[PDB]
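Here the structure comes first, spelled out in structure tokens, and everything after it is commentary.
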Amino acid sequence: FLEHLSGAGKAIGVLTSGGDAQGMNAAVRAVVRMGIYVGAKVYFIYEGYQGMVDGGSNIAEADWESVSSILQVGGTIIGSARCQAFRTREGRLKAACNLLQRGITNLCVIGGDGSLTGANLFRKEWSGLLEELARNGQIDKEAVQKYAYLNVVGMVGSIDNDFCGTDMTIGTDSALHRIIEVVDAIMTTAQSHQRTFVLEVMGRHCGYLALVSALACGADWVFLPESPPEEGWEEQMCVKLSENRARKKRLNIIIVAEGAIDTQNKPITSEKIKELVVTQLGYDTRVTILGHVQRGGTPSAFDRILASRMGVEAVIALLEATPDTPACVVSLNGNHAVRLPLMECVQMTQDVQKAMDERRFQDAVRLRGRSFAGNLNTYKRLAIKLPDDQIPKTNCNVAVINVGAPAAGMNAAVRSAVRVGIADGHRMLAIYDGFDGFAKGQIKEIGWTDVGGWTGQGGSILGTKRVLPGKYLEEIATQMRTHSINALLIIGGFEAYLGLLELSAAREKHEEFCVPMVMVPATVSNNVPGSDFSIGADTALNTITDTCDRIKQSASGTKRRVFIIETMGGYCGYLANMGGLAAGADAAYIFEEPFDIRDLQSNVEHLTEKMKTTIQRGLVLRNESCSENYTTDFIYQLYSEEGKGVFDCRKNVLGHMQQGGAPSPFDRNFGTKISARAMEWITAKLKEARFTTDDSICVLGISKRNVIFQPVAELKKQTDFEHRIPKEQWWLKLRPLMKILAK
Amino acid sequence: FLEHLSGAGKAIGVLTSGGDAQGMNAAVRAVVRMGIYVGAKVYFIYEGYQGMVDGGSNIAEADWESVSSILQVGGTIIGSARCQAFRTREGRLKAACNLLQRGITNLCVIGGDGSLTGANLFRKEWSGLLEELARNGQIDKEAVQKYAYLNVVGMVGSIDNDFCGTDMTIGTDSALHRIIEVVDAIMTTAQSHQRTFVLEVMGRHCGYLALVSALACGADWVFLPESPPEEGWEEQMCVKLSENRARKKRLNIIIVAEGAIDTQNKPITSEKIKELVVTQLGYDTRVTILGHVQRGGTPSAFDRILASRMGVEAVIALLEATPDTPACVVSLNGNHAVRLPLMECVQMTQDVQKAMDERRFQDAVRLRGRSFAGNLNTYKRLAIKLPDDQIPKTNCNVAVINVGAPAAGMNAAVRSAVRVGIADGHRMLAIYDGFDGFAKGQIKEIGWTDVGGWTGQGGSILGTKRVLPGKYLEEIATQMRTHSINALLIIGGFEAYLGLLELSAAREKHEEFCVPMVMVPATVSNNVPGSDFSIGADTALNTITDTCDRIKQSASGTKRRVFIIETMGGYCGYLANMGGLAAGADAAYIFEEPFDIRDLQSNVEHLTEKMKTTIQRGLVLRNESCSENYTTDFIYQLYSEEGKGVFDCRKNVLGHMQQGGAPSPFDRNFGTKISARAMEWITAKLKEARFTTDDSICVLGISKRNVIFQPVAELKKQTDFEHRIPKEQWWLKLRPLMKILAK
Amino acid sequence: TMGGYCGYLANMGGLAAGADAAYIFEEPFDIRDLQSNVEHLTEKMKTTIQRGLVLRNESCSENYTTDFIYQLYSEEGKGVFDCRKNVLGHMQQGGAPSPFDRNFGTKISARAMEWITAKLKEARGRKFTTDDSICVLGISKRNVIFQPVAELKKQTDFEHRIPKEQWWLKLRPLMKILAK
Ligand SMILES: Nc1ncnc2c1ncn2[C@@H]1O[C@H](COP(=O)(O)OP(=O)(O)O)[C@@H](O)[C@H]1O
Ligand SMILES: Nc1ncnc2c1ncn2[C@@H]1O[C@H](COP(=O)(O)OP(=O)(O)O)[C@@H](O)[C@H]1O
């Protein structure tokens, strides 16, 4: 719809300066391919800023073929480097001069707190740098007026995330993986020798990756620069570890921020701890500093997407910016990408440092992010069980259950749901084998020490069947009428929706279902209406994006070959699309977007023109059931006879391997995060009677920027029951974008 | 066949004491399930040796259901711990006593250098320990004669591999993964900031994982305790790094052994190096000590197989041992598992430390393994290019090529082949696009700096097509001359085999094919006759064994479900079998082992009796084409209608996702290792003219314990050309075993 | 219809039953010849004849199979016409022989028995090593003739097992113009 508006003729320079984080390539890829799409010239700037000063070999134009085959790699191919000869006007001039020699009037910088502030100045000094170049007569006197205005745009890029202008900065999810990967491995070595480990994650300033990772591996204790330990923590920690040996947890994991501190700026080294536990508890302890393995590695799905979206929203922001409009720093807020003023953002970032240095920790917290406070609170109120007798019991029965297909990171949702329940004063009942078990009586009260160590496990434990209750609506109520069940917590997918939607029926027929029930999105499909995201979704999506890279391997080894992969996920083309954009597929056929033999024919042509360039590979993803006639076989059958002579092609039907492996850190948190707020909505609405109106049975889920409880009742509207997909689907806005990155 | 004479009545005790290495669980799983198959009782011994002293809660019987769902986990579920109260007779007695109380007469210890020596004494003191127990009257006076003989067996288990009784110890391949995983990640952060890293791998005594890993990531320099650096290495290293910057290698990786030393016992810390390079080169440098992430993580395929095979060969050795027979320590030598004397094994291990302490490094090397010397030699002679002018050119043209399907770890074979060639005095010619390009003239001379950094990349670069050299023999002859080629190396699967054979009898014909030619196994199928292994085999097998665990996830979440996965690999059921044993499949239908509707029927029954126990999952692998009638659909169609009411079931057809991803560390080495010895066979046989016979065209591959060059001629015998698989296939001996383990 | 790669059965049967199109191997075709035929089938679904018949040679294309052909025609009609698929089994080569075969079998088989009786009398008062010592009798122009299996190696596609030059392909344009 906005493809028309495209500033052409002009050029843009792209560079990378700062903590080389994963997904950085996927960014410069969206920038180059988009910059060309709009009809402008895109130049490369090696060694970040240093490349500008130097020039010549550090500046070259980039073709569509250039940024190809780099999306699936960490670090940055453009190269990064700290340039000091730029922080000085005496040399910042050489940079400017070199730009006019190439005709670049716009620039896109992908760095960090400082790197951005660099261009913020260059932007201003420009009018002053051209005055000197024209004066000394080093550049054509004409140029002094053609390239008078200088537009720049910054981009969030560093695993630190010490930036409050955006919730997530390109790299976080990637580095977060690297951290969890190391831990999940270490946990097997500690669960044997029954010892305790102390880890040191990155983040000299922001203690973000230090908290999210911890919540992701159900850590025992965390040390953050923003929220230091209350005086007297030394004995309070040993209290925990002392109880963890008494509860039989032969494993203890300690997460420490690179810049840990206590009530006073006094640093909290990881050794100062190793000493504390072994010299006061006697437990064998080993501390390890996670190497730069946090900035390297393969970019996760989330990172590639965010990167590829930012790279575009940045290109448009460059030619859609006025000579007097503030410097913009594209960033993902809530769910939709939005540009923000650079200066104002660096301010917030610096302010966090200000508060911390002035023992104002309490304020420095609500300054890093309005989700950060909620995360710390969620973690702690879930990693500490105040004595059994100090918890005011409510004498109510709340039950949890897993209805639907198993989704990675589901056990994580149960761990939270249970603990946030017991710690709230309720007795927990676990319904095994989904509904199938519910009716059979497979119910058992579980405890706190029970759901311990699940945040890391995938698949399901309490079982889970897509078994609809619509016909066993009796055997169920009959069970609740013999367990004191006064609450319910479903965790699944669309199957669960129909579950509550049906339950509400037998209320004027069965006085037992007349209780509070809250469903939480838990499916790899993400077809759950009333939420833009689902638990275990980002996991499979990560498994898919990965597998596509390994398939793009055999497609490159053997020149001129195309692959057709059939991703699963009912009619919901979520998985199919997000994965196609994350692996850079030439096309992804989802159901939600109709297509005839022509949309297909007109795409085989584009695939042929690619078998001329360097990229002699081909990748096309197809939604499990996007069409009843054009099947995985059909698509392949056509592509073969229509290519015959130009390229080869095969087909693969991704099995359930997707929804299987260990849950992605994003699910390890999502599962734990939005499930607690689901448990309080219960405690809060269960206290109201301390239930009729069709609403006490809703579905908590991500909507705008934050989650909200929507009564399953009013969700009947925006939902396609025939294809089992929500009517309005947000990720369709990426459709035009996703494709312009094809050709 | 040999499962005839088994054994009952008596009982066996299993424990784990030492460096908890991955795949340890997969070991105790084979011991338990086998000890039961033989008809004996198997007891658990928690906390390694400490459990023996204690007793009671640290000793329990294990059912078939017990050791289930642990195979795919690192560390040890039995628990490990160092017990000092055992190194003393005063307490070693409490251990013995507790054993008679449970009726255990045999024992299997899975530990290390020290842990094993422990039972070696216990074995002897036994007669003396029962003398005191009967005297003091603590055990029934009768028992003093029923349990008079005490049989024990040790098992290689520790990632150190500081054991020369066996080539590989349960854990190596797994810890080697963890190491390579960390590196491959760090290399992206270093290839950006163009810096140098110094890594510190495990191995306080043996510098194994330090050499193998290095060779796997094409490291720049290594430090080993057995082969220290020649006096004057300080400047020699800087010489390298200085040239790597001159050759444009914006990345330098240094691998240091945990116990590195120089000509003298003087330790070589990783810092002592960080100082050296930065204070003498000025390059930015960061050193990181790979935490215990090397002992943790998920066990690799190689590890699980070796583990599962050792656990069995151990059980049989226990009941097949006489009262006066030396203590045995099962270990994999060459390719077939063979038991060896404990004491005699510990001697060798202790002797390596002896030599090192007496500056006898030269002997200490040929004492750790007859392959070690060949590996160190391979690495070094491939990481240092003596000046262009100091290399006595031979003025000969040797060309390499990739014929067949792309196999992970193929580029690695080219890197080696190329360098070992230039460093031998030959000019290297690279044939792109396999044969299809060979006839097209897609030939180009490559250099040393060209094939730099390939050992880590998967897929292929020189392209690779399954096209035979037949129909275009003339378009290959004419070209052959244009470059005046004399030697041709091949990196392909069965495809390449047919290549060499077609070129053999096609000599008298085209007089251009009369020269030395050597092929090397490079296919994920492993159907290449004349070799027990293939390049890229262990990779796909690792991806398969992984994917199966992710499927075994969704099969456990939804109780009572069976999956049918169709692995690929022509008729060669290699992939299908090894993967089935590595993931614990209930059955794997390969072609090499015929079966009727009865073997199938009699297996669905076994699957039903499992749906009664705790394990309500089901996994069955089927070879791509093991039967023309019983296809993946058929197998599923039967299993469904035959279970209907007891269990559900689905089917998945693994795509080319197998042979795709980054090559496994075992392939990264195999490719480089046995590829050089293939290049020397050329340099050695081309200097013989200082060429039309059956001994000029051969297939270099693994046979007995070591590789050997077998003329493609005499290989026509042991090869099934109709099904493209070697007649005699070694891994078929594991068939009975594989099945008794799964039941 | 079956019949290896030889589209004879498929063609003659399609012309005899008035099939809208018969896809044989001997006559290549892309997704366009297929597309441009679904259109003609739609314009017929306007007249009186609301039927559609398309024959496909057992293996005229490795990609475009009976299911493919049907899978396309279904989605490409959706709203104008329905469609199903049938794979004629060996029922074809089975029933009692047609009177033309009852004769052909007996007719040209006798003249094949005499060619033997006559070439037994040749070198009687006079061994066989020539090329015309093992020929194949078959209808060529107007009448049959004995062609030595030797010189038949030329006009024969061994890969698909069909003679190179096939006469009945002259009926291709005709066969189709009769299908509208
Ligand atoms: N105040 C400044 N003025 C101008 N350029 C700056 C300034 N601060 C940083 N830079 C530029 O950006 C580069 C990166 O600085 P750094 O603080 O390391 O970035 P980041 O915050 O991403 O880690 C410097 O080498 C310089 O080129
Ligand atoms: N002579 C001995 N007698 C009894 N136990 C011993 C003896 N030597 C070693 N052990 C046992 O093995 C432990 C030593 O660790 P070890 O097994 O050598 O580790 P690793 O598996 O890494 O080689 C001791 O704590 C003890 O439990």
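Residues 16-705, 711-763, in that order, are what chain B shows, numbered as in Swiss-Prot.
Determination method: X-ray crystallography, 3.4 Å.
Just so it is clear, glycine is given a Cβ too, placed from its N, Cα and C backbone atoms.
In the structure as shown, the Cβ atom of B:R97 (ATP binding site) sits within 10 Å of 17 other Cβ atoms. The ATP binding site annotation in Swiss-Prot covers B:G34, B:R97, B:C98, B:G127, B:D128, B:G129, B:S130.
Taken residue by residue with DSSP, B:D128 (ATP binding site) is part of a helix. Annotation source Swiss-Prot lists Mg(2+) binding site at B:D128, citing sequence analysis.
Note: B:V308 (substrate binding site) has non-local neighbours B:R193, B:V197, i.e. same-chain residues 6+ apart with C-beta under 8 A of its own C-beta. Look at B:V308 (substrate binding site): DSSP puts it in a helix. According to Swiss-Prot, the feature substrate binding site maps to B:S173, B:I174, B:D175, B:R210, B:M217, B:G218, B:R219, B:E273, B:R301, B:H307, B:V308, B:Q309, B:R310.
Look at Swiss-Prot and you will find B:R481, B:538-542, B:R576, B:583-585, B:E639, B:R665, B:671-674, B:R744 tagged as beta-D-fructose 2,6-bisphosphate binding site. With a cut-off of 8 Å between CB atoms and residues at least 6 apart in sequence, the same chain places B:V418, B:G419, B:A420, B:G449, B:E510 near B:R481 (beta-D-fructose 2,6-bisphosphate binding site), listed in sequence order.
Under the heading of mutagenesis, Swiss-Prot lists B:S386 to A and annotates it as follows: Decreased interaction with ATG4B. A C-beta separation below 8 Å, combined with a sequence spacing of at least six in one chain, links B:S386 (mutagenesis position) to B:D182. Taken residue by residue with DSSP, B:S386 (mutagenesis position) is part of neither helix nor strand, so it is coil.
Counting only same-chain residues six or more apart in sequence, the Cβ atoms lying under 8 angstroms from the Cβ of B:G127 (ATP binding site) belong to B:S32, B:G33, B:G34, B:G172, B:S173, B:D175, B:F178. Proximity to chain A, taken as a Cβ less than 8 Å from one of its Cβ atoms, holds for B:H671 among the binding-site residues B:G34, B:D128, B:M217, B:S540, B:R576, B:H671. B:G34, B:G127 are the binding-site residues among B:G34, B:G127, B:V308, B:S540, B:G585, B:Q674 whose C-beta comes within less than 6 Å of an atom of ligand 2, given in sequence order.
Close to the recorded ATP site, the chain also has B:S32, B:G33, B:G63, B:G126, B:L131, B:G133: residues not among B:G34, B:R97, B:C98, B:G127, B:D128, B:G129, B:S130 whose Cβ is within 8 Å of the site's Cβ mean position. Among the binding-site residues B:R301, B:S540, B:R576, the residue whose Cα lies closest in space to that of B:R97 (ATP binding site) is B:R301.
Comparing the binding-site residues B:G34, B:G129, B:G585 by how many other C-beta atoms lie within 10 angstroms of each C-beta, the top residue is B:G34. Once the Cα atoms of B:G34, B:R97, B:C98, B:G127, B:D128, B:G129, B:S130, the listed binders of ATP, are compared pairwise, the greatest separation found is 15 Å. Put simply, of the binding-site residues B:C98, B:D128, B:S130, B:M217, B:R301, the one whose Cα is nearest the Cα of B:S540 (beta-D-fructose 2,6-bisphosphate binding site) is B:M217.
Among the binding-site residues B:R310, B:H671, B:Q674, the residue whose Cα lies closest in space to that of B:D128 (ATP binding site) is B:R310. For B:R576 (beta-D-fructose 2,6-bisphosphate binding site), the nearest neighbour among the listed binding-site residues (B:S130, B:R219, B:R301), judged by C-alpha distance, is B:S130. Every protein chain shown contributes to the tally, and the Cβ of B:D128 (ATP binding site) ends up with 19 other Cβ atoms within 10 Å. Here the Cα atom of B:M217 (substrate binding site) is found 18 Å from that of B:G129 (ATP binding site).
Among the residues the record lists as binding substrate, namely B:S173, B:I174, B:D175, B:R210, B:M217, B:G218, B:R219, B:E273, B:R301, B:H307, B:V308, B:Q309, B:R310, the two farthest apart have Cα atoms separated by 33 Å. Just so you know, the Cβ of B:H671 (beta-D-fructose 2,6-bisphosphate binding site) picks up 21 other Cβ atoms within 10 Å once every protein chain is counted. A 10 Å cutoff on Cβ-Cβ distances gives B:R301 (substrate binding site) a total of 16 other Cβ atoms nearby, all chains included.
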